[PDB]
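First comes the structure, then the notes that go with it.
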Amino acid sequence: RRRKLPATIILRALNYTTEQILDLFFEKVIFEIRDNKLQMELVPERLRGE
Amino acid sequence: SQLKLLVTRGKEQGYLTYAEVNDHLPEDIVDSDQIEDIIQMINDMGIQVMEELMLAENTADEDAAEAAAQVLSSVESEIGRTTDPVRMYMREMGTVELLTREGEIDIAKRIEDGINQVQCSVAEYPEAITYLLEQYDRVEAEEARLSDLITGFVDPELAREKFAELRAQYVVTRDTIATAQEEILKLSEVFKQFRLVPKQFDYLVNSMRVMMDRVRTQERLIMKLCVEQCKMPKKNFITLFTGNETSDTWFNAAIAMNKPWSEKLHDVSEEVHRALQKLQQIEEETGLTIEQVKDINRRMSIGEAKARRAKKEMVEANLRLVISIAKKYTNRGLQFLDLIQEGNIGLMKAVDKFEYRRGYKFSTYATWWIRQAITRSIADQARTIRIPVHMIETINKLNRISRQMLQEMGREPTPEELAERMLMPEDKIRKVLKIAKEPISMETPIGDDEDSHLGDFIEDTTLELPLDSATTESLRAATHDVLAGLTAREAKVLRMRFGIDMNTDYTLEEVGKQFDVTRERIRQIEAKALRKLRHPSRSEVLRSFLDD
Amino acid sequence: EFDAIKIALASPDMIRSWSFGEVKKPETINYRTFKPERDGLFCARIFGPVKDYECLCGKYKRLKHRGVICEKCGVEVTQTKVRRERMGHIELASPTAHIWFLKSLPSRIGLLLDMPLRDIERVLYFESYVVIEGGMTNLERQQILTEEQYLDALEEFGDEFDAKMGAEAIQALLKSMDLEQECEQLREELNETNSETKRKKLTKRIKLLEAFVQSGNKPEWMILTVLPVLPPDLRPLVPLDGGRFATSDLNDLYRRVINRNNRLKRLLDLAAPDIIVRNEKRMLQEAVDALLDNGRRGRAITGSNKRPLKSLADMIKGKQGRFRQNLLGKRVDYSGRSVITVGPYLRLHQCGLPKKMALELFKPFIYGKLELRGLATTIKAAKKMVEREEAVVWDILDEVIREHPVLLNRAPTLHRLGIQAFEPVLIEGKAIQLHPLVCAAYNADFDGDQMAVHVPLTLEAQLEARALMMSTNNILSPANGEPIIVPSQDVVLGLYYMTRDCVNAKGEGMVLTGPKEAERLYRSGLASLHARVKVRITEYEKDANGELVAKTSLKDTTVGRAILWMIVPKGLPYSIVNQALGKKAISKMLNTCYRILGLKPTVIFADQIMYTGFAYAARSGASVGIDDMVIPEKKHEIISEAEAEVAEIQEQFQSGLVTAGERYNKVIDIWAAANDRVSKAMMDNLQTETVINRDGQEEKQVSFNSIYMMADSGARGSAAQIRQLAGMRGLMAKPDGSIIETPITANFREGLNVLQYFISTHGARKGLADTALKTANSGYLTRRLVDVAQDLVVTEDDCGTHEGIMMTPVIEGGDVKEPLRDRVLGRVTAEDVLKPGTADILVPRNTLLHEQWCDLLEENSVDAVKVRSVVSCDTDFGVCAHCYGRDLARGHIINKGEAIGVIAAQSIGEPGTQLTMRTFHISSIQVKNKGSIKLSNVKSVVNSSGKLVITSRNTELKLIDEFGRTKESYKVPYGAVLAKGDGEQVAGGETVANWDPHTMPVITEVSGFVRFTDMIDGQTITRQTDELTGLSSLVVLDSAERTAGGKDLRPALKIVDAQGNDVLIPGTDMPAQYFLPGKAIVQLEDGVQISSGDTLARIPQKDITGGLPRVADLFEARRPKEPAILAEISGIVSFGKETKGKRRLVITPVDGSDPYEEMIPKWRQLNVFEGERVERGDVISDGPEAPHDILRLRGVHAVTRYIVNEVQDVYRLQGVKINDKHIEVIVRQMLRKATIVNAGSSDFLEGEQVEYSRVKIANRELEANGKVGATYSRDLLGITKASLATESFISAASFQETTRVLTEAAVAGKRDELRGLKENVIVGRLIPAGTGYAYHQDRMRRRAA
Ligand SMILES: [Zn+2]
Ligand SMILES: [Zn+2]
């Protein structure tokens, strides 16, 4: 019932650095310069209800 | 501070839960007690705290609201604020040095010299040595126990001759009162080889203290009469009074000063002459001067204070020792701090009875005295109905032979079995095991619907029922009637012989003196009246009061 | 005997004078011979003898030694009651602060010395030192030092400086301090200085000092130098069964104090090491505080059995304390308890009392009567006779019982009709037979309920059961005049079966010569109870002056109504019995019998109605069978249609046409419609289905279905419950409101399979659990309102004021909801009320408007009547008899000595038991009838269009026909396009005005060109492009996105003529231009015309709570979260600095303090323009009104009208009726506090909150003088704070925090003149309310002779 530390502190205590943490809890959107200024790597389903 | 936002948060929401209180606390508040006290602060003002249509009421307040808010703002900085006795004492006991590793013998030597200074100080007093020769003569003349004066020395008969020798030396010291100084030094060096009983020594010291008090009280009668009423000047009274102390010049040749203050002491003139003669007379009552015995008991109080200011240090260390020892009885029906206090008192007891002469370490012996005194105070003041200490020891040995007889005999002890294994007569063991149980609290929450307690069902066995008071007033009326049916002889003599409508019932002789007749006539008259009352028409109404 | 209860501190000499001896040893008793040990906590030498008139040793036992102090053990020979009043004292060798005066928060010790709390408790426990007049060297009076600071002080500053430690230091500090000197210094710091809140706290301290001077207290008494021990028989140690004693914890606490005190004495006389002595002093202090109030400084100690030992403070305070649980309500003799049964043979004033329960309650009276009649020689013979139940004891008992009433009382006595007095009837059994009609009063049925019986013993107490608390005097409910002698369930059905008719029954259509012949026909078996028939009945009418003019005629009635007519008393009409007589009609018949014929005829009518109802209900044989729940045969096809529509929706959901929540809502809507359809089908099959033949073919009438008869008569049932028996059960609901979509399409007649039953158990158990709380927390509102409004009593027949309330009908929405005859009935008018043409002096001022004057009022169609209210009464400490009106029940006029406060609380709280325990939520005018237009705030313009538009803001429009009465009321917006305008009397089928929420107009005064002045786009206006019409729009916006260059500047639309001159606003020389805030689209251009109020700027685009929490909150007077700010002052408005959450709203009065300004929360939709003259007591933004706001603005009648209407809304929502007198009384207690605006010639503080009655009397007697009074300002409190402020500290300690109250009383030295209902009850005296009010008046006359 102690004070409410943030939730990433325990993820760090488990020896997780920031990079693989964000790899754990999220998905990935890919951008690249394919001759026009960082084209987007589009997915069909993710653009629903937007 | 951050708790301010917490109070305003609780006031916004109208409540405060244990989660938010655990969050918003000062982080290094490690003290759960001040935690409880600060939540009791935030609640005692209102808002009310919980742990998870909350429309009851507010209950408070514009006066205590800012009071508790002020206490919170202060307590945000309350760093060392445990504020309870058991922890405050531990703090102020560990804070003091544990400077005791066979420095006890150095402290003991300090006490040894300090207690010999008081010895020599008293022994330089003439009238006390007179008292000692007195008690040698009385204790050997059968006034008390034969060793009721001395605690040994560095033998009844050679000791009596020793004391006759000391008596001769001191009485010639008195004979040769300069010449008296050398003989009083003789006195001191010849008594310096002896050792008195500490009770006689105690009366000695208390008599010196009464000397000091009376001499200072005559000091007050001298000074306050002019030095505190007429405003007698300070430094001139100093350089004249102390500095002369004997002659008439300090007062009789000072009334002739005609100063602004010597024109003020003609009022107390004869009074301060009484004080002067009392000075010289008390010098006789003590034998020697006021200055002499005064500085005597002064240096004696120096030595006594020197001794006491070391028992302080060793009781500091050994009181850490007592908090060590006491913790074996935390669940004996006595408070922990009271245990530690009894241990401290016993520790002073043992410190005044600790001896380096056996070369024994302090702890093992002071802990002896401390365990003694602590078990003593437990047996004394741990139970409301005080059973004496021996009864507690008996119930303890009964209990100790009860666990044994249980683990062995399987089933349970019994008074037959216990009177077998123990040496008691099978019935006082009955009463012992009847005695041991504690009075249940009268506020025990009963297993009822109304939140009832055990104190609500304890009936009353002394009250007389109003059918039994209206069955006594009816009897008083009936007897007043049935006595009215009678001559003044019988009526008066029966109201007087018994307590009827009157004060104390008199004997026969008092009734006779009221009637001027001898007791046997009174007996005949009362028997006549009772015979007359025994028959019906005078008995039917009284008799119905007898349901037997 | 004794006048007021004085209170103060206790001098150590006073505490030594109380005691009868010191307590030196912690010994209770000896362990073998249980006699008091010493000189101990139980001592015969101090606390009197342990046996009556008996010394301890035994040397003195006769009464003749009465009073002696025995030579051996010094035990004064006297009564053992003496052991229950003598007190001891413990002599604390060290001082010890009173924890009440060190943790009272504010600490009285602390706030007296002006030393903060932690400093005090740091010098207390020897953590530090505190100087006490530390000489002429370095320091302050209360300068606290640390240890080493003091050590180095004694070096450099040896003497002529004294700093102590511990409670000794606080004692010396309080002692040396001189109150008048510091009080002077506080005067100088208060009047020579101006730092507002600092001077608020300063003046609080100043008042405390002046109170401590006014009282006899000395500050150095807050440190216990001497401690008194309670008398032993209050903290007893009693022998139980088995020799194991039983003790109250106070013995433990006294013992712990005494041991520690003796040990401190020991250690002090050992010259002990002073750290140990510090610990002993600290422990003794903690012990004294556990003794005084355990668990108030640290953690409760302990107890011996692991539970917090209770101390004296615990003995007083707490719900389970002494002020509450044996002081206000205690156990009582002469009382019994038994299972109540019914016994319908009783008369309404009597109840069956078992012989066995009556022979025990009257044993004193029976003994007396036996000994009086000589049947028994003495009291003992009498007792024996009663003990063997002789034959004569039943005659003696029938004579004791005869005129002796007994009080019958059910458990939760919510309202005062729960303790009623009956005359007993010695019945055989062991169950009280309770008259049926009373069970609605008691709220008691016979499923096993029990009742308590008490005997009113004395003469004056057994004429109060006869004159006040008797069952026959109480037939009207005090919460509303409607008689609570309503026949309930067998009687209304007996009367419904009796007074009905059938199309063709035996003996139809035969002329009868009176009710007697109808009864003889029915009993003979020649004509049925409902056969249409003509009877010559003779009815009387006493509209004559007391005389009953008769009239006989051939009524066309039935045999049932005929037979019932014999029962009716004389002066009632025949239409009262010539309908089918439901339950509503059955109690209206009783109400008319009362309002024509007083009380006694109604009392006889009640049990006559009850006997005849039971008789003919039994005659009817009205049973119930499983064939009486005729299910409609159209239920199956309706359910097939419903399942079809639900399948349609499921397919449209699988097709992608609706969300999931939308399918849920549409499914629930389909099933709800289907359930209403099936219930209407079953009711149409039930109600009329009886088809009979009259001289031929056929005819339908009202059905004789047994279950339908129960539903229709009003005995038991509804459409909902019959529907569940016959129709479908519809949709269940989970507990949290989550309606299940699978509906129980079955009823209980047919089966319920497993799944439907398990579904229904959800809401079933939720309802059960909810009424498991609403029973537990039964009367908490009455308790909270008997706390705030208890000591009001009607104490004057007239205050003679002229102030009241302008009571009118609640004509809201359409037709009225509550007419004028409901709300003006029983109150005395405040002023002579004339006809609308005034025609006469219609109603005098102080005439009690009973039924006749209400007839007069609604013949003339009087719409508004001023009627005196109790919140305006000028009485002192009470309420005049006329400013309360007519009292219900008794129904004549309240007589002085009525405790109207308790009654008001009980009448708001018994009805509140019938309310929901949870709080729950819920173009063109379709004007209704013919009537005329009614304008409030008449400022309208007729456009060039011809229709009207409100150029005012809050113009309220009413439809008022030729009656004089108002028939419709409506709130009109700012300038709706009114089809009908001002005064235009029109009829139904004609809308009064068209409008649009997308259209809030900024219509002007005159017609003309709208030039654009003070308008530069880019700073205040927005570019709204007309893609809809083909133009350009510059819409008014604020500084939300435009920069601050011209952000505050308003876009001015200059309405001018064709020449270019600024046309003024007709009325004020400021021309007809408008400064516009946002939300009003502008479709004009610069240099464009508009008609007479043409569309310049157009602004594009009922829930009620009802739970009993919505009454606890209505009364608690809190502040809503959308609080509609009002118009504080009249005059004009200015808007200033924005974008802060408080935009400046300046109010320039006409002739007042012109720079007046306030703040505005700019998240809000501000709904008033800046040019319109603000009117004081008027709303600006629209939202819920705050009570304190109304109270400060419009007046006490404004707040009272608001509170009364809101509580009446929540009470009428559930149909529960309660009068408004009671809520006006609760309000009158609510706004009891005045505040001092100007000190004036008055003698209160500057901004001090004082009792409004106090300021009233003071400034009134000054107004009689030549000096200017104090200009008060009335506050408004919540019930749990209007009760917090009470004059008498006894009652305050009763229902409040006791330690706070007694600490305040002790310091202030208050004297409690017992003149409240809740104080006298505690001290055993008569309450100064009812029967004892004359006695208390005679007491007040004896005092000050
Ligand atoms: Zn005696
Ligand atoms: Zn009045």
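Chain C uses Swiss-Prot numbers throughout; the residues present, in order, are 16-937, 948-1126, 1132-1375.
In case you wondered, yes, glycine gets a Cβ from its N, Cα and C as well.
Per Swiss-Prot, Zn(2+) 1 binding site is recorded for C:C70, C:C72, C:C85, C:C88, and the stated evidence type is experimental evidence. For C:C70 (Zn(2+) 1 binding site), the Cβ neighbour count at a 10 Å cut-off comes to 24, with all displayed protein chains included.
Other Cβ atoms within 10 Å of the Cβ of C:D462 (Mg(2+) binding site) number 5 in total over all chains. Under the heading Mg(2+) binding site, Swiss-Prot lists C:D460, C:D462, C:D464, citing experimental evidence as support.
The Cβ of C:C888 (Zn(2+) 2 binding site) lies under 8 Å from the Cβ of C:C814, C:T816, C:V894, C:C895, C:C898, C:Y899, C:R1258, each of these being in the same chain and 6 or more residues away along the sequence. For the recorded site, C:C888 (Zn(2+) 2 binding site), the DSSP three-state label reads coil. Residues or ranges marked as Zn(2+) 2 binding site in Swiss-Prot: C:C814, C:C888, C:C895, C:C898.
According to Swiss-Prot, the experimentally introduced change C:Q504 to P is described as follows: Resistant to antibiotics salinamide A and B. Sequence-distant contacts (6 or more apart, same chain, Cβ under 8 Å) of C:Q504 (mutagenesis position) comprise C:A730, C:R731.
When secondary structure is read from DSSP and collapsed to three states, C:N690 (mutagenesis position) falls in the helix class. Under the heading of mutagenesis, Swiss-Prot lists C:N690 to D and annotates it as follows: Resistant to antibiotics salinamide A and B.
Swiss-Prot documents C:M697 to V as a published mutagenesis change and attaches the note Resistant to antibiotics salinamide A and B. Of all Cβ atoms in the shown protein chains, 25 besides its own fall within 10 Å of the Cβ of C:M697 (mutagenesis position).
The separation of C:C70 (Zn(2+) 1 binding site) from C:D464 (Mg(2+) binding site), Cα to Cα, is 53 Å. In this structure, the binding-site residues C:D460, C:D464 were compared by how many other Cβ atoms lie within 10 Å of their Cβ, and the smallest count belongs to C:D460. For ligand 2, there are no nearby recorded positions; that is, of C:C88, C:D462, C:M697, none has a C-beta under 6 Å from one of its atoms. A strand conformation is recorded for C:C895 (Zn(2+) 2 binding site) in the three-state DSSP classification. Between the CA atoms of C:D460 (Mg(2+) binding site) and C:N690 (mutagenesis position) there is a gap of 33 Å.
C:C85 (Zn(2+) 1 binding site) sits 64 Å from C:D462 (Mg(2+) binding site), taking the CA atoms of both as reference points.
Same-chain neighbours of the Zn(2+) 1 site beyond C:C70, C:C72, C:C85, C:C88, judged by a C-beta within 8 angstroms of the site's C-beta center, are, in sequence order, C:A59, C:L71, C:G73, C:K74, C:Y75, C:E86, C:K87, C:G89, C:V90. Close to C:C72 (Zn(2+) 1 binding site) in the fold, though at least 6 residues off in sequence, lie C:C85, C:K87, C:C88, C:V90, each with a CB less than 8 Å from its CB. A distance of 32 Å separates the Cα atom of C:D462 (Mg(2+) binding site) from that of C:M697 (mutagenesis position). The separation of C:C70 (Zn(2+) 1 binding site) from C:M697 (mutagenesis position), Cα to Cα, is 89 Å. In sequence order, C:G742, C:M743, C:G745, C:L746, C:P758 are the residues near C:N690 (mutagenesis position), counting only same-chain partners six or more apart with C-beta under 8 A. Highest Cβ count within 10 Å among the binding-site residues C:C88, C:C895: C:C895. Filtering C:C70, C:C72, C:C88, C:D462, C:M697 by Cβ distance to ligand 1 (under 6 A) retains the following recorded positions: C:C70, C:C72, C:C88. Same-chain residues that are not part of C:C814, C:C888, C:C895, C:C898 yet have a Cβ within 8 Å of the Cβ center of the Zn(2+) 2 site turn out to be C:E811, C:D813, C:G815, C:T816, C:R883, C:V885, C:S887, C:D889, C:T890, C:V894, C:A896, C:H897, C:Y899.
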